[PDB]
Number of protein chains: 2
Amino acid sequence: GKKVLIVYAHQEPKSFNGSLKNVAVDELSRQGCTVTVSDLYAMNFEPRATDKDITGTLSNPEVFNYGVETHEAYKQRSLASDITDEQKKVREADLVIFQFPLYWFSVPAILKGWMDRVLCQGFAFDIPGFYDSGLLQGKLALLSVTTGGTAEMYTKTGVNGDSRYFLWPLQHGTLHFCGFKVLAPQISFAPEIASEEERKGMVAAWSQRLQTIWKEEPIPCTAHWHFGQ
Amino acid sequence: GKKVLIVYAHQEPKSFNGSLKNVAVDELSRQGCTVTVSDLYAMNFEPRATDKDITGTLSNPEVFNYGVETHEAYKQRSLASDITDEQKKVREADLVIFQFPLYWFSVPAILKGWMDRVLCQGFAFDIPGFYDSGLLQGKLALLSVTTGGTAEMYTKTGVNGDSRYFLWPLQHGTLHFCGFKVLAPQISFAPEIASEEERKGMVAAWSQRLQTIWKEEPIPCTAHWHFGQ
Ligand SMILES: [Zn+2]
Ligand SMILES: [Zn+2]
């Protein structure tokens, strides 16, 4: 038995990102997996890291330090319920899939805020705390990204550089850091410019990949993988 | 004369980030520059890219596409006023300094949302009209970042890899994309664990750099610079 959380960041259900999220739900459900979706825009998920994230009273209210405050609130069971609700989904999951369009070589801010606020010290990491000592080892993570640019723009000598270059802060600096084994990314290059036939091709690569996702090994989430040889 | 915009992303005025912002204000003010600060947390700046960012009739109300609809809204002058407010600041500035703690090898979500919402098509870039042809050509940008990890940790052989590696989405994918020339980053390493001696020194180093900022030349904002050969 396998549990999957899909963290989904697109405003429009009729989008290509929506299609990809829905075929994931459909295929993983068909397999018998337990599936949960965090539809961040529908949730009006809060992105900002603020003192509202700790309930009651602070470890030092004279000088607010978000990292220390949330670390202490996680230990005293004092985080805001939107955070802890996401933490439970994560804790239960065997696989976390992030489904998003590439905004400025990264995640949309609403999803950045989910990372910033959900992946707190004590839960995902400790200081010291991290990479293999992070707290989500044993779990799989996978970034399913759509891009505005064509594949060849994301080549080494392409204007955008290699797609791997922009994955670093997300796969390594965030997911690896917290202990996830990182599955190879799903990159759906320039679906908006693509034909209905290229778009169906991309959706089926993904449904077909999902059929065998539990047979994948994580990538080696190394600087050599992103930047070499 | 010179105009400077500081986009500042920390919750606590008494923080080290706060110190760095304040010393920038004080030195650039002393020089006679015109200075504006967008204190995003104090502004409760909206980070989410939503349909609330456009006030008129949508171009395609059946299938919402944020990029398309904000592009059209920019041209029609129908974007939300918070966006327009920040666009004016950027338009006027000669130099934009981003002052923030590193969250997940990137900017805090509040600041990611500023990038996502303020730097829209028509304003910051066109297609064509990006990278060296971006619409903010002639302006300078600088990242002033604080880190949890020590300097040794952000080297090629340190735990986090080289600091330049995480700068790529920001410097290249966002600022260079919009036409900015990019000044060398100011990275203040591990202030929380430094002595007050050391913290004072890092503050004073930044103030001293600012004394001669207008004599600096930008980096070559290329793959080679960020990653090597
Ligand atoms: Zn890694
Ligand atoms: Zn560049």
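All residue numbers given for chain A refer to Swiss-Prot; the residues shown span 3-231 in order.
Technique stated in the header: X-ray crystallography, 1.4 Å.
Heads up, the Cβ atoms here are built off N, Cα and C, so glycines get one too.
Around A:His12 (FAD binding site), the C-beta neighbours below 8 angstroms that are at least 6 residues distant in the chain are A:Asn19, A:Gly20, A:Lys23, A:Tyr43, A:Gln101, A:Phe102, A:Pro103. Swiss-Prot lists A:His12, A:18-21, A:104-107, A:148-151, A:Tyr156, A:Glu194, A:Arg201 with the feature FAD binding site.
Counting only residues at least six positions away in the same chain, the Cβ atoms of A:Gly69, A:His73, A:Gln123 sit under 8 Å from the Cβ of A:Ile129 (substrate binding site). Mapped onto three states, the DSSP output places A:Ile129 (substrate binding site) in coil. Annotated substrate binding site per Swiss-Prot: A:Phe127, A:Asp128, A:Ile129, in sequence order.
Secondary structure at A:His178 (Zn(2+) binding site), as computed by DSSP, is helix. Within the same chain, residues at least six positions away from A:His178 (Zn(2+) binding site) with a Cβ under 8 Å of its Cβ are A:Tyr133, A:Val184, A:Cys223. According to Swiss-Prot, the feature Zn(2+) binding site maps to A:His174, A:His178, A:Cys223.
While the structure shown retains the original residue, Swiss-Prot records the mutagenesis experiment A:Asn162 to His with this note: Loss of activity toward CB1954, no effect toward menadione. In sequence order, A:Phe107, A:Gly151, A:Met155, A:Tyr156, A:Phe168 are the residues near A:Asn162 (mutagenesis position), counting only same-chain partners six or more apart with C-beta under 8 A.
Comparing the Cα of A:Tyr105 (FAD binding site) with the Cα of every entry in A:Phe127, A:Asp128, A:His174, these being the binding-site residues, the smallest distance points to A:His174. Taking the Cα atom of each, A:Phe127 (substrate binding site) and A:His174 (Zn(2+) binding site) are about 14 angstrom apart.
Taking 8 Å as the upper bound (exclusive) on CB-CB distance to chain B, the binding-site residues A:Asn19, A:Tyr105, A:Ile129, A:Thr149 give A:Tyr105, A:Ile129 in sequence order. In this structure, A:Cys223 are the binding-site residues from A:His12, A:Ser21, A:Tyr105, A:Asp128, A:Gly151, A:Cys223 whose C-beta falls under 6 Å of some atom of ligand 1. What surrounds the substrate site, by Cβ distance within 8 Å of the Cβ centroid and not counting A:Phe127, A:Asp128, A:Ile129, is the set A:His73, A:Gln123, A:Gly124, A:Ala126, A:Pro130, A:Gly131, A:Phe132, A:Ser135, A:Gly136, A:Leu137 from the same chain. Neighbour counts were taken at the CB atom with a 10 A radius for the binding-site residues A:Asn19, A:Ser21; the maximum falls on A:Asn19.
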